[PDB]
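Accompanying notes for the structure given below.
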There are 2 protein chains.
Amino acid sequence: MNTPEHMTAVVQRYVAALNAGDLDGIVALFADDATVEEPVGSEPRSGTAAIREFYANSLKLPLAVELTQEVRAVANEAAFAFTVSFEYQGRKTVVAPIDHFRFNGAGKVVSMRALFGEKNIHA
Amino acid sequence: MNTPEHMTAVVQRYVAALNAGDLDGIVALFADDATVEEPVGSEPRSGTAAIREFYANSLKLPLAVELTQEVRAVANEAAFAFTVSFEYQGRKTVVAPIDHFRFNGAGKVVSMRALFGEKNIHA
């Protein structure tokens, strides 16, 4: 089974890559068969190609990202609270999602779902 | 299809009833075929009786539960960060999970999963 230590590291690495703008770094964290659903309720993006393009499009504005609380991790799953902030054509927007990773036996993210609505989008 | 406002009030209500030791108020939030998985990794408790017994056992000690951040709600899901604190036999404990609800069309919780590891239990 996955250690919480590793899962927590991977979450820090995810946030590190977003702050650094490191697309290879982000996609590395995922398994090539993996899925991303951001926000929850949207068409989950599937495969390396789709996940790669999702984060490339996200990283068209430079992002300020930070964990706002300890990572939760157990039984092949982590979840975490954080902010994602960006500024464009006037104003700054702070989104506050809760994300959720499921990890495979190899310790790569096989699914990530980002849960947040309009009410969690502050601008 | 559920509204974010209804899912959000239900999260707040959940916290309030835990604080008020209100077994009935808590169980009334769930549908009859609902599941609770607390912690994540453990065997899901299925149905009103099993869910009721879980909360009956939990409320054997006085709890101080509060939301430490804003609720996330979208589609028919919600997630939240919170703490549960209890003190017993010479020790104060603070457990800091992230919870996730799925809601059915009638506005009741059909599943909860509480995600925390040993690392999120401060005692």
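Each residue, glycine too, has its Cβ placed from N, Cα and C.
Reduced to three states, the DSSP call for B:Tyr14 (active site, proton donor) is helix. Taken from Swiss-Prot, the feature active site, proton donor applies to B:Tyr14.
The Cβ neighbour count for B:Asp99 (mutagenesis position), using a 10 Å radius over every protein chain in view, is 24. Mapped onto three states, the DSSP output places B:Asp99 (mutagenesis position) in strand. The annotation substrate binding site is assigned in Swiss-Prot to B:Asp99.
According to its DSSP assignment, B:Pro39 (mutagenesis position) is coil. Long-range neighbours of B:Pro39 (mutagenesis position) (same chain, six or more residues apart, CB within less than 8 Å of its CB): B:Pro97, B:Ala114, B:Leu115, B:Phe116, B:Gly117. A mutagenesis experiment is reported in Swiss-Prot for this position, B:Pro39 to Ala, and the note states: Perturbs active site geometry and lowers activity.
While the structure shown retains the original residue, Swiss-Prot records the mutagenesis experiment B:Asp99 to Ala with this note: Lowers activity 3000-fold.
Among the mutagenesis results in Swiss-Prot, B:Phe116 to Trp has the note: Slightly lower activity at neutral pH. Increased catalytic activity at pH 3.8. The residue drawn here is the original one. In the three-state DSSP reading, B:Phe116 (mutagenesis position) counts as coil.
In this structure, the C-alpha atom of B:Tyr14 (active site, proton donor) lies 11 angstrom from that of B:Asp99 (mutagenesis position).
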